[PDB]
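Below is one structure, written out as structure tokens, with a few remarks after it.
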Amino acid sequence: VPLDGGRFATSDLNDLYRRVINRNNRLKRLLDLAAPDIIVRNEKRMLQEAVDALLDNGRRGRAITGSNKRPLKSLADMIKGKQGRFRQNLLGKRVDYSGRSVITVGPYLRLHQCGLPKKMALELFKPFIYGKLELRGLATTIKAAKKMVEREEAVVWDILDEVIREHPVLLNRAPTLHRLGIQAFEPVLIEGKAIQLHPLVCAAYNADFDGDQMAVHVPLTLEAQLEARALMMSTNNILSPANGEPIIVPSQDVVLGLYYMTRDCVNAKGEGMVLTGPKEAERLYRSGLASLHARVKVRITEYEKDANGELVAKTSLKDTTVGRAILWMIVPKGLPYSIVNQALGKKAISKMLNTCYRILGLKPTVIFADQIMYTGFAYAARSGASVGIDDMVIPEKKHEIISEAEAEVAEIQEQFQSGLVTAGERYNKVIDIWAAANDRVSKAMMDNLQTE
Amino acid sequence: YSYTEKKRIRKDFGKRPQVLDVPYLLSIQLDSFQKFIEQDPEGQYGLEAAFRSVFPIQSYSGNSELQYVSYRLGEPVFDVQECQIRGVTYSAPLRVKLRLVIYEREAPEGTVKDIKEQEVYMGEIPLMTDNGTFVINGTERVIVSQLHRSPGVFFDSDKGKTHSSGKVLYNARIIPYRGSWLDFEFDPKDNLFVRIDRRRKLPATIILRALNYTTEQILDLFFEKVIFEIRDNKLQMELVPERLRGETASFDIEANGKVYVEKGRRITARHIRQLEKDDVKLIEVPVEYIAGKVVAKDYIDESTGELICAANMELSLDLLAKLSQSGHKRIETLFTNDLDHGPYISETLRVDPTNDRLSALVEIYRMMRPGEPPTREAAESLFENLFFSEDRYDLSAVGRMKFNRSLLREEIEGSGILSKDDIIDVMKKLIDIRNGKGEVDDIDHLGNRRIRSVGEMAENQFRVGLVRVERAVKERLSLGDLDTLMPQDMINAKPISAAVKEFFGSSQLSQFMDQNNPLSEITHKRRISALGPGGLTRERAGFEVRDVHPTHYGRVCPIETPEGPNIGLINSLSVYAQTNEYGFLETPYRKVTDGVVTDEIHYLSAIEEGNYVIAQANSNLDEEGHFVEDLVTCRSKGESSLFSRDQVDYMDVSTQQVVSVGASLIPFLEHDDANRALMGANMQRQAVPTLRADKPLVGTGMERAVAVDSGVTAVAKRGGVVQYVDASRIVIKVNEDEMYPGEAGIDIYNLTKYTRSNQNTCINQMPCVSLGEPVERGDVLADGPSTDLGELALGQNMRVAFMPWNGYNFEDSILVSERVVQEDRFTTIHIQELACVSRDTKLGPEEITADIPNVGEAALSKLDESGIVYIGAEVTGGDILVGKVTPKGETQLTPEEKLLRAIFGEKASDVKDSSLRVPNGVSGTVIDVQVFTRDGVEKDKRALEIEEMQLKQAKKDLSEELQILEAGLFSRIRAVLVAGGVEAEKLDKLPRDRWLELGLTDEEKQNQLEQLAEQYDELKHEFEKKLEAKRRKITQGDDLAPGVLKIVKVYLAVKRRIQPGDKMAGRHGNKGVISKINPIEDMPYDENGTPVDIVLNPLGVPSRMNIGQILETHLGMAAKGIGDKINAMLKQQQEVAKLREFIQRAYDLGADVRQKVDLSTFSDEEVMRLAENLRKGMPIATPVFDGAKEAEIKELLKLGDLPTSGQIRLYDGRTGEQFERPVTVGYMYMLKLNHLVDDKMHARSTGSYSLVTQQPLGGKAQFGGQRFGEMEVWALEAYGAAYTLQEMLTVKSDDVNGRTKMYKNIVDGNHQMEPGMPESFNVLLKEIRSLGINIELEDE
Amino acid sequence: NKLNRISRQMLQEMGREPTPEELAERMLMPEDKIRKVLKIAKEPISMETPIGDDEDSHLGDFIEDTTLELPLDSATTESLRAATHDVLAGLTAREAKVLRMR
Amino acid sequence: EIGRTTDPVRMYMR
Amino acid sequence: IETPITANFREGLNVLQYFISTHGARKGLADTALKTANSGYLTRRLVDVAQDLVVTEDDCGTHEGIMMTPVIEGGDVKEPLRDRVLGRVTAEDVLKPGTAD
DNA sequence: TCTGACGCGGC
DNA sequence: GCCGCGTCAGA
Ligand SMILES: [Mg+2]
């Protein structure tokens, strides 16, 4: 094929082939001349050489081309690929109808939705647009449909509405760790060029917002859509395929907010008020006439699936904080109080999620997980946790323990120089005194800080 | 203080006074390349040495030598600006006066015929800019420095693997600058084998055999003989007490009558002294002992003459009898005490069956060229030329000096070729280390690793050019008849300049300059690469060299390197560090004369550094450099701890010499983890300039130096007062101080306007100072891109609040206020270039006119009749810029189409559309358009008119240039001419141009008058050719590539505003994307009512160990609090005095500072002006380690009138409720990165495919599809999702019939599938079928 | 061969470089032919040449085959043929066959 | 001794 | 090193201490890089070797099975029997601490 | 580099 | 008979 500008491009095989034919024709001529044995053999040598270099160069003297510095690529090389077969395997199968750009958070979105940028979908879903434009008769033909897509008037949005409704879309990230590196979602159009990902599943993708990009594929047929929505949908795969434990587990804001809410205090606003129900508690808190963390007696009815998933109402007095009562409101009637009754950390939250799945089932845990996300965000925001210079507390006896450790290591180095101690003994002594001193500093800061 | 410092003081923290000023950072490159191009009559590095090394070119036995006198670099015919315009490589012609001198055949030496060449051209050499860069295609390139392992000898062990039993077997590799390699290796049985480089394994002794040494001669020169006397009969040895070194006794050793040493008892020092004082020479010994030794010389049987025992033959009892009967009184055995002197040369000599020189040369030749019958002269010439050929063997002056240093010789310079002393000394030191009487060397040592700059590489490839030129020239020197041919017929410059420009352009170290900020440029210029010829491989090396050596202290920065596959292979040079004499590394240090710390700096290499005890900077010095502790903290054996005072020879000049400029600029590095510091600095170098330069609140003092060395600032090279300021011309009137009596004039500084940088960004200079200010030589006239008040102003500092904002600050993403976009402080200008090319096919010449069949007149409206976009017109994505049409007829349409052409009147236009569309979604203004027609073809009207516009522009502007300086000249002629007897009535009304003939009183006046009159003559003929010259460049038809008739360049200027998804970071490595931009009202606010800007995640704090940013935030907020209070008193405008007082209290703030304050400068002008400038927050200088302590920050926080905990209670701007727990607010310095979501966004629906493979590709300019990798395949396999996978692998990519049919199905709204045969599978069939292997798809 | 010998000579006589015009000048040729040969002078550069930095696309891996008409226009032509046949139906028997055969 | 010298030049020369 | 970095980022470190830490930082990141490319390649090898294993039958009728224990590594029962056996098909009926229960 | 198969060569 | 060595080959 000719390159632009007058230039030509040719395979190395063509030049090798050409030389092959040339030498063969010369051999034909040489035969017609009745050439001596020595020269006929040399020509047969050259022929054998050329042929075998042509098939697979590399078992000979490495017969490159004229002046082009790189060794010529033989027939074998064209097939034999790294890694794996050239055309069938990596790299790498390019596919149409795909896009790639940066992911962005988007707190208000629900578990099964995603922000899908405007201009991408405009380009991608072109034929769906054209088809429905012409079938509904909003546009006379596909050519006029093309001019009308390229202007981008009100008409485009209705067709966009109809395709994006029943389309499910796939999000992909290059480190395909497991099958959940691609999940199916319902796309929701948003302004901008940034993809919105649901926060909870960021942990599964191991994604962070520092310029990472994700890929977005379009299942085109109805069957693909079905397979995506049924088998590949995010909401269907909450459980890790590896172990039974959760994959879509809390990331960070959630636990922090919950901690603010779940944490108990000696005394705050409205210590020792006795409430006949949770909603009054929450009403009191929202007015700032009560703190979220305060030990309190609340009248709450736990419900139990003792029957075939029915409600087994037990109705009396619980002693908890305000915060756990409010969260327990959100909590569906099938969870035992016991679960929220405790400290609630990452441990407890994950076990809670797990137990919720096993006893309650799929949908309560799904919806409740969404709930937990929003609540955690809310109370995290109201907590107002920050990081000041005084927040990193130098433990009271720091320099004492440091100077003691310093004087003792200096004493043990000088008594090393004295020659009652091998290298092993010295190593043991140094490492153990440092370990014990460091653990002392650790445990003293933890003691000092925890109950202050 | 300096003029810029008098203009703006910055508060500088710091207890120790920085004694040495920061050196010029680009000196290494500039000065070394300068050294390359240098008339200097000696064998010193550069062109000269290379020339004399290869010159004089002697005739191939024709008796016509070519002699070299001297060279001259012509002044480049094309200036910098024009070359940037046309995409030419900027170079200068080198022309050399050369002489061929011819002897007669066969004259005794006396050249009859001598011919002289009139400076033939040997090609053009690309020249370096003042900034240190290179124009190769009208683009600024940089040559990266290349580190490599220095020539000499290396003694490596590589144990364990060496026979898998330990077996510590060492080797010396001799690496030259120029020449074949030497290798000495061992064997399990201790024989030293030579490998010329990596061929078969021969004994090392064979080369010595070839070298004319006999076996016995070798045993002489290696082993020290032992004298064995025979007295009356039986075999006695003469033994010197010290010789017995480590030796169990085998006999009963009687001496002088008494048994001394018992047989077996280890000889003690007592026994040694016993024998010494007894004066024992000779001791009787049994012939059993001697029956176990070896015989050195070939001791003959004296009776007949017959040899019996040979050179290195085992001694046995009977042969001892044979020798004693023959009558040799003194027998020489060898000293080989296997612990010290082991079986090495003996066994090696035995294992080498070759004997004489000739057989050694034969086996040499048969190893080097195995199978061709050896001819003596061929083998000798081969072997000699391998190591003793002057042209072939150069170790380097460096290598030779280091070699002699390694072998402990005072004498520095050797003869390049391998002298045999060297060779033997090499094997001596190798077998020294093999016993263990030497150290093994480390590759990673700075003294063993040499740095190769520009000039040395240039010299290398130029030398290779000269060698091939010599082969060609001398070849033509021998055939042709000598007399008539002059020294130009033989020499073609083409392969020289071809190979040089191959090297210069097509190389890893020559790369496109990153032109975004000065930091990037400076680091690039001082970047050091481990690759290239004579250099390392990325896969080969290796944990070894990547790791951080102790020698780097105060010489290389450990923390500045790309975080890619490249880490360790970069290592940029530190601040105070320089290159030594031999291209090595040296560091300056302060003397300490035992108690007082002197001020003298001496550069020491690594070897010297190992010797002396150098103190750290962090030691307190009182009144004369006196340290407080008796036992002070220093390093002498390369390892730090406590030493006492009466020992310290030297001391660090300052702490800042350890780290490079970039790492040194990040504040409070001591409190930042190394990981995030490194990553921060790396990303920080890639930061892009915004619209508005301001200044970092917390600097280091270095920001002036950084700006100074940057070549984007304009610097005053004479000193004086600014005469005229324009946004195109900055004219300075020099003071009479620096005024040249001979040709002074005024100083004119032409500014740079929005031209495209390598990143397509804005590079514009704004003038800082005002008309009539007196300024000095080297003052900062106009600040460049993102540079202000003299200083680098990389980004902007914003109010951040640490709190969670309902999962909007989720992960590393950033929440930001609408007020940031509102002010337009983060909107970038990008100047993008597009080119429209009109080629000539044989289908017919393409045209640029507006005549374009069936296009909308919307696109035509913006085009002139010529078809060119209007200058300054604002367009949108898709819009047509430059019209182009191409020949296209004979459609050969299907029936129905012909039918419709008849019916509707569809008149077939024979020309296709080609006109230049704007890319998808990009919209900006045309700032300029360029048109390049090759000479010959008929220029279009608009091109002609715009080239006339540019013409007359250049004309007018240069005329203005000439006339301003001429007006200055003429004014000066009148001020001299009115002097000497004042006459201004008579003179004023005579004409001005009638003054060359004038004359007056004879002294300075008359001489200067004639000077300036001839300056007028010079300016007139100078300008008129300077014009003609420019009108030759514009007038000349522009030299285009073959096949292209004409070309039009169009510059688009896009103003790109910040949006959600762009990448932003701070200096500490914390980064993130803008997730949503919220109105100001939404954000929490203080009691005062000022609302916050950014909300940063507190959960981002604990694992990110960069805590210094919090200190910076507090000090930065209190700093703005200072600016607040001063602004308030400015708003009230009390009086100069009270603000000056307050500001002074600010400037001092306690004591222990190196500040040195005013009253120095102006009491009111500079003060109130500066005050106005400081309303925005006082710019401080925190040094990296000798910086502001937390307590001083607290003190200033009191002076800032803010809470000492730095937290304020915040009211939620949405709801109005206050938060529990108050939070830290304040300013931190943020940057918006070069990673713009606009570019990171890409999607493709349908487009161009690959020619051979039917998979999707990028040809639409709408980039190609995602790769469906094996990973993704596996993902699909994990689900049962078979139809999706099958579509994606085939129907979506490689199925030709299927995608078109399925497209139609999509338009029709049909959802089925038709996978067909994937073309890749057909590729497979065809590749197998191309072979002799039959693959048939069977059926059943 | 003449071209390149003169190329060698003209560069050494001029010093700077040899412009295409000056060589054509010195020869008795019609001048038009050097630029033609200059176009012809570009040697075959290999289609299999790997790209800059030797990536797993070679040079052939850029070049696209513009011959393939896009499925879009084939759909247009399909719609076109359907519309033509419906307007054919508006015509009489033999008038339709007239245009059908033509 | 022949060390796989594939070069037909050498053999022919011999 | 025997003497550690006694200071913290609140306090201030020096030249030497920072130098000590640079090694580990760079070494760590270089390990994470080149040994993760190693681990990826390893993984690819495991996936590729084990690909053919698919569920073809419901039940072949094997009586064979593996006697599973609680992994009692030293100090305690790090993973108990229930957890180890959770979700598994049994080979035969298990009896209580009493025969025929 | 590494882990290794199969000759290849040598002992 | 098993062990370095040398060739061949996947990343
Ligand atoms: Mg990330």
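Chain A is numbered as in Swiss-Prot; shown residues: 253-704, in order.
Method of determination (from the header): electron microscopy, 5.8 Å.
Each residue, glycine too, has its Cβ placed from N, Cα and C.
The DSSP secondary structure for A:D460 (Mg(2+) binding site) is coil. For A:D460 (Mg(2+) binding site), the same-chain residues 6+ apart in sequence whose C-beta sits under 8 angstroms from its C-beta are A:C454. The feature Mg(2+) binding site is assigned by Swiss-Prot to A:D460, A:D462, A:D464.
Sequence-distant contacts of A:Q504 (mutagenesis position), defined as residues of its own chain at least six apart whose C-beta falls under 8 angstroms from its C-beta, are absent. The mutagenesis experiment A:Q504 to P is recorded by Swiss-Prot, whose note states: Resistant to antibiotics salinamide A and B.
Mapped onto three states, the DSSP output places A:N690 (mutagenesis position) in helix. Within the same chain, no residue at least 6 positions away in sequence has its Cβ under 8 Å from that of A:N690 (mutagenesis position). Here the residue is the original one, while Swiss-Prot reports the published mutagenesis A:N690 to D with the comment Resistant to antibiotics salinamide A and B.
Less than 8 angstroms from the CB of A:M697 (mutagenesis position) sit A:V645, A:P647, each of them six or more residues away in the same chain. Record note (Swiss-Prot) on the mutagenesis of A:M697 to V: Resistant to antibiotics salinamide A and B.
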- Note on the structure: Reading the DSSP string in three states, the entry for A:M697 (mutagenesis position) is helix
- Message: Checking proximity to ligand 1 here: which mutagenesis positions out of A:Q504, A:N690, A:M697 have their Cβ closer than 6 Å to it?
- Response: none
- Does A:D462 (Mg(2+) binding site) have same-chain partners at least 6 apart in sequence with Cβ under 8 Å from its own Cβ, and which are they? none
- Tell me the Cβ contacts of A:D464 (Mg(2+) binding site) under 8 Å, same chain only and six or more apart in sequence, or just say none. A:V354, A:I355, A:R425
- Item | Subset of A:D460, A:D464, A:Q504, A:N690, A:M697 (recorded positions) with C-beta under 8 Å from chain B | A:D460, A:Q504
